[PDB]
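Peer 1: Before I ask anything, let me first share the structure, which is written out below as structure tokens.
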Amino acid sequence: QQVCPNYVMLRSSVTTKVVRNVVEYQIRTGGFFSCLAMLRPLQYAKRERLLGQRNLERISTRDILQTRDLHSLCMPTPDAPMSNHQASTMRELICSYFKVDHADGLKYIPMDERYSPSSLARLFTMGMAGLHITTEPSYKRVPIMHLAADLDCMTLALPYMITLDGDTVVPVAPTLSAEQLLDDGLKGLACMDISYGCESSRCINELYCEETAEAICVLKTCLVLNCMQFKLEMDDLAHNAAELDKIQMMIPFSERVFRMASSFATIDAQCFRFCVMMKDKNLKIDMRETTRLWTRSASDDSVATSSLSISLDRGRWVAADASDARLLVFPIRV
Amino acid sequence: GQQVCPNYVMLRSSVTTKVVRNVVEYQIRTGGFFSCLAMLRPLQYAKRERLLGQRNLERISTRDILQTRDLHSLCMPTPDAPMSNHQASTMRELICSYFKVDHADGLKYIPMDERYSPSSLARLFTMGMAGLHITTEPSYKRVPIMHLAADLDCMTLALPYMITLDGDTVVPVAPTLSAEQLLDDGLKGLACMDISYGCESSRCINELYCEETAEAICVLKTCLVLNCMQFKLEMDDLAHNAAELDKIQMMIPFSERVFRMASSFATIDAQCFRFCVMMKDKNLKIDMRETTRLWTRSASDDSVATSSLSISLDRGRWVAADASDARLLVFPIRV
Ligand SMILES: C[C@H](CCC(=O)NCC(=O)O)[C@H]1CC[C@H]2[C@@H]3[C@H](O)C[C@@H]4C[C@H](O)CC[C@]4(C)[C@H]3C[C@H](O)[C@]12C
Ligand SMILES: C[C@H](CCC(=O)NCC(=O)O)[C@H]1CC[C@H]2[C@@H]3[C@H](O)C[C@@H]4C[C@H](O)CC[C@]4(C)[C@H]3C[C@H](O)[C@]12C
Ligand SMILES: C[C@H](CCC(=O)NCC(=O)O)[C@H]1CC[C@H]2[C@@H]3[C@H](O)C[C@@H]4C[C@H](O)CC[C@]4(C)[C@H]3C[C@H](O)[C@]12C
Ligand SMILES: C[C@H](CCC(=O)NCC(=O)O)[C@H]1CC[C@H]2[C@@H]3[C@H](O)C[C@@H]4C[C@H](O)CC[C@]4(C)[C@H]3C[C@H](O)[C@]12C
């Protein structure tokens, strides 16, 4: 069974199975783990770089042109949620990294100023791996970022926000939203850090350098973009009876959505409050009830996060009150 | 464990004899060999070293001990280990061309002696393809990462071999020249070599040829040729090295390893071809001391008759066989 087929992150494939008169739900969320694998760019493109330029040509000529086809082309996706945040600065960021001009930079972000954040993230991630998806359906070779080769030995990644405790960098809880990091000239990304690991621990800002500075910022942006794509599909799924009613009584799907939102719970305030609530209800909530938690999570009043002191322990992001642990975030695979 | 050839790169080994049920069992480790062939996948060769900062090199350089293992890490000429003089002139100007570095300190890789360590050279060029330039001073400098090195980093198996034309059709041909004789004539003899990479998906390295990737193809082939030369140089020296050979003289398990090692270059080097052929004839049950007598005959065209041997490529394996018998089976190299 297909769940959310016209969606980049929420595209799923569930398989109901009856064994010994006990039902078992096995969920597959390939689009999500495909988009998070952008955190290791060389691995994201390691198989596609050998398919050849032919790959793109076949997708473009097909008349159906579904969202999965348009995502592979790093193009705006009709029939799927899109955004407008800092589209002006997003387009000139394409033109800066790829050294391409304005006229056909509009072909990624049109005059509508609407783009698919994950389709944008795919474009920039492939560029860091050395492949530039062009306006025409072609692969063009661009310089491979050193940072992308540095990080390709890592298997675990943990983004989080930081602040100063007096000459010491300490984790701070997400107060802004991920979208609000794309403005002010992307200068809000300096307060984000991804801790890569091999399970040895290496923070991405520890590797900061004049040579690697550009690669650091793009990689952070792609994570922010994948977070926006996630919010946009989570927001749209709520107002989508067609798909939500299909998974309405699949409680196993709540752990997956929680697992997914957990990825951004350290950098997005809405995903922070959303995951907190579901840990309170012990993650045993039917899908339809889950999205009311997603919809309340949009209000600063929904959970009391001010009294929550967070600490970083053994590659896990702990958010906990003195009484008990409220939320454990685990590093995302690849 | 017990150390074998500790002042060598490709042949550095560590053996541990263990007696179980009053039966002795030998466990052999040849780290230097599999470290040098891992250069066939450059990004993987440097995937762990790129995280260590330049301070690493300084710690090894400041040491006055200056052993061969230390000097290999510095991509420097190695005293106390065999070195070569073949096309040293063109090897140095190839350093200066790829790294855009000048002549004066290009001599510091290949001195006025014109002696160099082929594996130290292979390490220098392999690290460059992974984006890191080992400098004359102990420092890591960032150089453009070769696209080809990223292309090949999904592959797990590699099989070098020599090629020829069958009338508009590329066919495998047996090694008639030595690997060294592929570094001369401006390195134009490498156009007859091909490496079939695979994921066991099969991709020949010349299928990926392009103006953008042309340099990367040639450097990767050269490093394989260089690692083969390093192997010959240590194999030649081991024969006249009683100190080490007598320690492992009766270790028949060591014969499979040397055969497994020489098999890697048996497809592009004529000497390694005849050497591996011989040991397959004696069913690979040869004591180490006798093995290196076979290695010494292998240097002569007359030792085995290879002219009647038609070679073919079967499911990613290099078959050399005629009549009704498989004379040599070469398997793809891991990583
Ligand atoms: C954490 C502090 C700011 C003080 C603070 O805690 N405010 C949080 C807040 O903005 O609310 C910031 C400001 C200057 C930053 C550095 C500079 O921008 C330079 C450089 C930029 C790099 O993107 C990440 C490393 C770092 C050293 C940055 C680390 C860190 O990002 C710093 C040292
Ligand atoms: C932070 C990185 C890298 C900076 C650098 O080269 N190192 C400086 C250092 O190490 O001191 C830069 C590279 C190109 C920049 C972008 C481009 O110039 C285009 C555009 C320019 C605007 O003034 C600010 C937004 C932004 C998207 C820029 C954001 C950000 O400013 C980028 C993505
Ligand atoms: C095998 C044939 C030559 C016929 C032959 O067998 N003569 C051997 C001989 O020279 O004695 C050569 C000539 C043209 C070569 C190609 C061109 O030089 C272009 C290009 C050059 C690259 O170095 C390796 C790949 C290849 C496609 C080459 C593959 C292969 O190297 C070819 C197709
Ligand atoms: C074959 C490759 C790549 C050629 C290329 O850019 N593509 C051409 C194409 O695709 O037609 C070149 C790049 C630099 C060359 C070397 C440098 O020029 C230095 C030096 C120059 C000598 O004339 C011949 C030996 C060699 C080592 C050269 C061997 C070989 O000639 C190299 C290693």
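Here Swiss-Prot sets the residue numbers for chain A, with the shown residues being 19-217, 232-366 in order.
In case you wondered, yes, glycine gets a Cβ from its N, Cα and C as well.
What Swiss-Prot records for this protein is below:
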type    : residues    : note
VARIANT : A:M260 to T : In strain: Mutant tsE320
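Would you situate these features in the structure and describe their surroundings?
Peer 2: When Cβ atoms from all protein chains are considered, those within 10 Å of A:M260 (variant position) total 27, not counting its own. Secondary structure at A:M260 (variant position), taken from DSSP and collapsed to helix, strand or coil, is helix.
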Peer 1: Rounded to a whole number, what is the Cα-Cα distance in Å spanning the 14-residue gap between A:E217 and A:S232?
Peer 2: 8
